[PDB]
Amino acid sequence: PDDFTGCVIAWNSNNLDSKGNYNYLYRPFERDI
Amino acid sequence: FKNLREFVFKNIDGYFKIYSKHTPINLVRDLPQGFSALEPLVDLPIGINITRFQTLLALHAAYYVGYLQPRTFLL
């Protein structure tokens, strides 16, 4: 949301998740399952 | 009927907000006239889109459905 209150934290996973690794998919707080 | 159960269900920014109030009644024909504000009871962080709903009855009680509007009140 545009009035989001909080913190966004992110980090690189090139040496963790990458292999390739095809288990990661893409299509306010909505889970479009 | 003996028990009046009132609920408000609204879905804002992924949160399903539930307000409710239970009061004693002595009336069969229709809803009693009167005023009482409903207190917040549950707030569910679900992230689920709701467009339609259905009630669940026990098969061996009248119920009413209205809709909310963005109106201004002086409380």
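Residue numbering in chain A adheres to Swiss-Prot, whereby the residues present occupy positions 426-444, 447-454, 463-468 in order.
So this one's electron microscopy, 2.9 Å, going by the header.
Every residue gets a Cβ built from N, Cα and C, even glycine.
According to its DSSP assignment, A:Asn440 (variant position) is coil. Quoted from Swiss-Prot, the note on natural variant A:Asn440 to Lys is: In strain: Omicron/BA.1, Omicron/BA.2, Omicron/BA.2.12.1, Omicron/BA.2.75, Omicron/BA.4, Omicron/BA.5, Omicron/BQ.1.1, Omicron/XBB.1.5, Omicron/EG.5.1.
The annotation that Swiss-Prot gives for the naturally occurring variant A:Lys444 to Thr reads: In strain: Omicron/BQ.1.1.
Counting only same-chain residues at least 6 apart in sequence, none has a Cβ under 8 Å from the Cβ of A:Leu452 (variant position). For the natural variant A:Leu452 to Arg, the note given by Swiss-Prot reads: In strain: Delta/B.1.617.2, Epsilon/B.1.427/B.1.429, Kappa/B.1.617.1, Lambda/C.37, 19B/501Y, Omicron/BA.4, Omicron/BA.5, Omicron/BQ.1.1; Contributes to cellular immunity evasion and increases infectivity.
A:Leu452 to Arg appears in Swiss-Prot as a published mutagenesis result, with the remark: Increased resistance to neutralizing antibodies. Decreases HLA binding to NF9 epitope. Increased binding affinity to human ACE2. A:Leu452 (variant position) falls within neither a helix nor a strand when secondary structure is assigned with DSSP, and so counts as coil.
Record note (Swiss-Prot), natural variant A:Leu452 to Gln: In strain: Omicron/BA.2.12.1. The unchanged residue is displayed.
Annotation of the natural variant A:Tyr453 to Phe in Swiss-Prot: In strain: B.1.1.298; the original residue is retained in the structure shown. Remark: A:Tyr453 (variant position) has no non-local neighbours by Cβ distance under 8 Å and separation of at least 6 in sequence.
Listed in Swiss-Prot as a mutagenesis experiment, A:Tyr453 to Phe is described as follows: Decreased HLA binding to NF9 epitope. Increased binding affinity to human ACE2.
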(request) Enumerate same-chain residues with a sequence separation of six or more from A:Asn440 (variant position) and a Cβ-Cβ distance below 8 A; give 'none' if the list is empty. (result) none
